[PDB]
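Peer 1: Okay, handing you the structure first.
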Amino acid sequence: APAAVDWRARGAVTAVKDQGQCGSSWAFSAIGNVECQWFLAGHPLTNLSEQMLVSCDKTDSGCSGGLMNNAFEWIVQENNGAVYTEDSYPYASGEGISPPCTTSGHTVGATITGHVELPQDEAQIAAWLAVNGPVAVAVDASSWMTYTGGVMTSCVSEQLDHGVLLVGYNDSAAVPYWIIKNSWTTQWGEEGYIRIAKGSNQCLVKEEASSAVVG
Ligand SMILES: O=C(Nc1nc2ccccc2[nH]1)c1c[nH]nc1-c1ccc(F)cc1
Ligand SMILES: Cc1nn(C)cc1C(=O)Nc1nc2ccccc2[nH]1
């Protein structure tokens, strides 16, 4: 692996989104990861549908919480692999209300065929990420409300409560760090993003890393 990676600069990452008040940090992580994989497959970067998962993924509990791997498993095994575009199934649960499931011909933004889990190794994840693109990970965002910007180093690492998207790292800097895409708009943190120290398992980042697999 290289000294640094940033998939935004390779134009492979969609704009930062806003989950509003809904525990759907997963849907955003899982989907965010798929948006990138679809692009890196050779296709146009399409903004995909988080609402699809909140409403339809029954394995996951909609708004009160979910898990990225269940999404990938659900999409492939219950939804025939289909991920809808956002224009055809837009986010509604911003305020907490999650509509019912639908099928009046939504548009399929991407078709995935599986997913893979990565080891609990920050270095190995970086190895995969550098080659294959943004990785979906779970973290302990207890210490994230207070976040203004900078390389975070004293992150509470006890409870996985939040789902996000790794878009690259930087092993060259004074303090090596992961670059993480977050679903709390762009006012939060560094234009929507956040940098946590790479190597010491900040925020329990290496604990639940996975990525969808296209084609
Ligand atoms: O509730 C969430 N996750 C969760 N915990 C569970 C315990 C028992 C059964 C199902 C469960 N699902 C959740 C809400 N917002 N974000 C996440 C999230 C937390 C961890 C994670 F890895 C991914 C998402
Ligand atoms: C959503 C959600 N569900 N639960 C249980 C907590 C949250 C949450 O913290 N949202 C949130 N915090 C923010 C802090 C700063 C800016 C924007 C912010 N948005």
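Chain A is numbered as in Swiss-Prot, which gives 123-337 for the residues shown.
Technique stated in the header: X-ray crystallography, 3.3 Å.
Using the three backbone atoms N, Cα and C, a Cβ is placed for every residue, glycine included.
According to Swiss-Prot, the protein has these features:
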- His284: active site (ACT_SITE)
- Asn304: active site (ACT_SITE)
- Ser186 to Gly: In clones 1800-2 and 1800-4 (VARIANT)
- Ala204 to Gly: In strain: RA (VARIANT)
- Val286 to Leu: In strain: RA (VARIANT)
- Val286 to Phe: In clone 1800-4 (VARIANT)
- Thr308 to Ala: In clone 1800-2 (VARIANT)
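Quick one: how deep are these features, and who are their neighbours?
Peer 2: In the structure as shown, the Cβ atom of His284 (active site) sits within 10 Å of 22 other Cβ atoms. Under the three-state DSSP scheme, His284 (active site) falls in the strand class.
Under the three-state DSSP scheme, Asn304 (active site) falls in the coil class. Neighbour count (other Cβ atoms within 10 Å of the Cβ, all protein chains): 27 for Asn304 (active site).
Note: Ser186 (variant position) has non-local neighbours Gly145, i.e. same-chain residues 6+ apart with C-beta under 8 A of its own C-beta. DSSP classifies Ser186 (variant position) as coil under the three-state reduction.
Listed in sequence order, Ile197, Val230, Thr233 are the same-chain residues at least 6 apart in sequence whose CB falls under 8 Å from the CB of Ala204 (variant position). In three-state terms derived from DSSP, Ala204 (variant position) belongs to an extended strand segment.
The Cβ of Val286 (variant position) has 31 neighbouring Cβ atoms from other residues within 10 Å, across all protein chains displayed.
Of all the Cβ atoms in the protein chains shown, 14 others lie within 10 Å of the Cβ of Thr308 (variant position).
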Peer 1: Between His284 (active site) and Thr308 (variant position), how far is it from one CA atom to the other, in Å?
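Peer 2: Answer for this pair: 17 Å between alpha carbons.
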Peer 1: Determine, to the nearest whole angstrom, how far the Cα atom of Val286 (variant position) is from the Cα atom of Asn304 (active site).
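Peer 2: With distance taken Cα to Cα, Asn304 (active site) is 6 Å from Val286 (variant position).
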